[PDB]
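**Q** Can you read through this structure? Questions will come right after.
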Amino acid sequence: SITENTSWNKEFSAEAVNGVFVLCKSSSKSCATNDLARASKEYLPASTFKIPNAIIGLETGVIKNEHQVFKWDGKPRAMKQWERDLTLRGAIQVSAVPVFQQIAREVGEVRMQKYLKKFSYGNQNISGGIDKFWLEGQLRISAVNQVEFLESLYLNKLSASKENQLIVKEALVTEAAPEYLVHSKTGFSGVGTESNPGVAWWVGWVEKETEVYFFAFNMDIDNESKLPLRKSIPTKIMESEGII
Amino acid sequence: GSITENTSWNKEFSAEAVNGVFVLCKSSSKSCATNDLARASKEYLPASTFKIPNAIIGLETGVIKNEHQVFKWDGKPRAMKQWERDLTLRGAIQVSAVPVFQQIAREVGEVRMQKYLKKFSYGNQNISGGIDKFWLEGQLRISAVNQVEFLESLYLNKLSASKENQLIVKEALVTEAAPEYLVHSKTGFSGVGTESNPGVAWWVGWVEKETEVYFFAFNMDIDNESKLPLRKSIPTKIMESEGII
Ligand SMILES: [Ca+2]
Ligand SMILES: [Ca+2]
Ligand SMILES: [Ca+2]
C-alpha cells in the first residue's frame, strides 16, 4: 500500500528536481510518497547495491568476516579515497567501487543471480559484466523495492545468517544520536547522457524511540553539483515529520 | 600486549583540576598508553558501564528476547523522567535506564551472573551486595585496563557468548558515526560520593578509524555532577590531539 502525499513536492519543485521519496513507518506495508508512479519505477541502483553485495559476499565466504581488511594493491583507483586499505564499513562508507567489483567477481554470476532472486532485488538482471551490472548494466530497482529490502534486512529476514545481516547493518550506520540511529547508503550512477539523466540515491532506515522508519529517495541528475540534494531534500522531509 | 606511561596527558587533567586516568590502546600494535599506570590498574565501581556485560548476559540467558525487544514502561515513576517511556535495548543503554537492567539482573540470577563475569574475567568478579545493585553500590570493581581488555574481546567477538549477541550489543553501543570512523561507547557514574570518598565517573569504548581500532577507558573522581561532562571532554580532547576522532 502506497499513499501519495502532496505536502512533499514542495521540497522538489523548490529545487527544480524530478525525483521521489518513499517513507514508511513501522513497516513497508504502509508507505507515503510524493509520486505514486515514480515510487515504483525501477532505476539503476548504483552504489546502493553495495548493501546486497556485502551480504552476499559474507554469505558466500568471499568476505571472511566483519574484520576482513581489503588491501589496496597500490594500483590507481578512480577516487583517491579508495587508494588505501579498507574495512567493510570503510569500503561501504567511501563507496569503494573496486573493492565491491572484486567481491562481485569472486561471488560469480551463478551465486549472484541466486541471491538477487532470494532477496527479490528489483528486476534481478545482472547481465552486462559481473563487475559492473549495478553501475552500467540492466539491473533496476524501485524506491519501494528498496524499502522492502531494507525492512527484511532490519528484521533479519533475508536469506542469510543473522550474523551477516547484523554485520552489514552496523556497517551502514551513518548517524548516531541519543534518541535515534540512522542506517543508510548513498548512490550515484553518473550524469547520464543527453535526454537520459543519471540517478542519485539515498536509502536506509531510522530507528527512533521504539519506532522504525524505512526510506528511499532517488532523483534524476545531470550535474554532479546537484548531488547534495539527494540528502538535503529527504532530510528536510524527515525533519518536518519529526523523525530526525 | 604492552602499556606505556605518558604523563603529558595529565595536562588535560590539571587544566580541569581533575584526578583521573585515560587508557588508550592501538589494536594493530596491541600497545596501550596512559597518563597514570597506577590509577590505570585501580579498580572502581563500574556503575552503568556494567550495562555492557549485563546486556550480553541478558541476551545469552534468554532474559532479553532479541535486539528488537521493547522494554515497556509500567507507568510507575522512575528516578529520571528520561526512563519513563518504552525503550529498546539501545534506548535503555543510551539513557542508562537502571530499573530496566535491575529487572534483567534479577531474572538472570546470582549463579549465572557470577558464571558469566567469571567467563568474562570482569574485574574482581564480586557481585555481592544485592543482585540488582552490586555494580551500583555493591562490591564489584574493575580497572581501566581490565575494561579495554573486556571491550577488545567484545569487539573481536571473543567473549563467551554467541557472536550474534555480541554483535547486537555492539551496535547498541554506537554513539558517533562518521564516514572515516565509528565510535562505540558507554558512560558511567556512581554518584557524588562522600567526604574524602568522591564518586567515580566513566567513559569507555572503542573507535574504528581507517583499518585501525582504538580501545579506550577513562575514569575520574567526582564530587559534583557539574563536572560530569568532563568524562567525555577530557578523553575526547586527548583522542583529538592524537588525530583519532
Ligand atoms: Ca540498528
Ligand atoms: Ca555517491
Ligand atoms: Ca563496530
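Here chain B follows Swiss-Prot for its numbers: 20-264, in order, are the residues you see.
The deposited model was determined using X-ray crystallography, 2.0 Å.
Each Cβ is built from the backbone N, Cα and C atoms, and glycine gets one as well.
Pulled the feature table from Swiss-Prot, pasting it below:
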ACT_SITE  B:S67  active site, acyl-ester intermediate
MUTAGEN   B:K70 to A  Abolishes catalytic activity
BINDING   B:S115, B:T206, B:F208, B:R250  beta-lactam binding site
MUTAGEN   B:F153 to S  Increases resistance to ceftazidime about 30-fold in P.aeruginosa strains PA01 and PA14; when associated with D-157
MUTAGEN   B:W154 to A, F, G or H  Drastically reduces catalytic efficiency, between about 50- to 30,000-fold, with respect to different beta-lactams. Decreases thermal stability, despite unaltered overall structure. Reduces or abolishes carboxylation of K-70
MUTAGEN   B:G157 to D  Increases resistance to ceftazidime about 15-fold in P.aeruginosa strains PA01 and PA14. Increases resistance to ceftazidime about 30-fold in P.aeruginosa strains PA01 and PA14; when associated with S-153
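A description of the local structural setting of each listed feature is requested, covering burial, neighbours and distances.
**A** Just so you know, the Cβ of B:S67 (active site, acyl-ester intermediate) picks up 22 other Cβ atoms within 10 Å once every protein chain is counted.
DSSP gives B:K70 (mutagenesis position) a helix state. Other C-beta atoms found within 10 angstroms of the C-beta of B:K70 (mutagenesis position) number 28, with every protein chain shown included.
Other C-beta atoms found within 10 angstroms of the C-beta of B:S115 (beta-lactam binding site) number 19, with every protein chain shown included. According to DSSP, B:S115 (beta-lactam binding site) sits in a coil region rather than a helix or strand.
Under the three-state DSSP scheme, B:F153 (mutagenesis position) falls in the coil class.
Cβ neighbour count for B:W154 (mutagenesis position): 32 (other Cβ atoms within 10 Å of its Cβ, all protein chains included).
Neighbours of B:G157 (mutagenesis position), defined as other CB atoms within 10 A of its CB across all chains, total 18.
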**Q** Using a 10 Å cut-off, grab the number of neighbouring Cβ atoms around the Cβ of B:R250 (beta-lactam binding site), all chains included.
**A** 23
**Q** Can you list the residues of the same chain, besides B:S115, B:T206, B:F208, B:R250, whose Cβ falls within 8 Å of the beta-lactam site's Cβ centroid?
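**A** Surrounding the site, in chain order, are B:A66, B:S67, B:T68, B:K205, B:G207, B:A220, B:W221, B:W222, B:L247.
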**Q** Which ones in the same chain are close to B:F153 (mutagenesis position), with CB under 8 Å and 6+ residues apart in sequence?
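**A** Expected: B:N145, B:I146, B:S147, B:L159.
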**Q** Pop the Cα-Cα gap between B:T206 (beta-lactam binding site) and B:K70 (mutagenesis position) into the table, whole Å please.
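**A** On Cα coordinates alone, these residues lie 10 Å apart.
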**Q** So what sits near B:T206 (beta-lactam binding site) in its own chain, CB-to-CB under 8 Å and at least six residues off in sequence?
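**A** Same-chain residues close to B:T206 (beta-lactam binding site) (Cβ under 8 Å, separated by 6 or more) are B:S67, B:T68, B:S115, B:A220, B:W221, B:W222, B:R250, B:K251.
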**Q** Between the Cα atoms of B:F208 (beta-lactam binding site) and B:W154 (mutagenesis position), find the distance and write it as a whole number of Å.
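**A** Cα to Cα, B:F208 (beta-lactam binding site) and B:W154 (mutagenesis position) are separated by 11 Å.
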**Q** Look up B:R250 (beta-lactam binding site) in the DSSP assignment and report helix, strand or coil.
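**A** It is helical.
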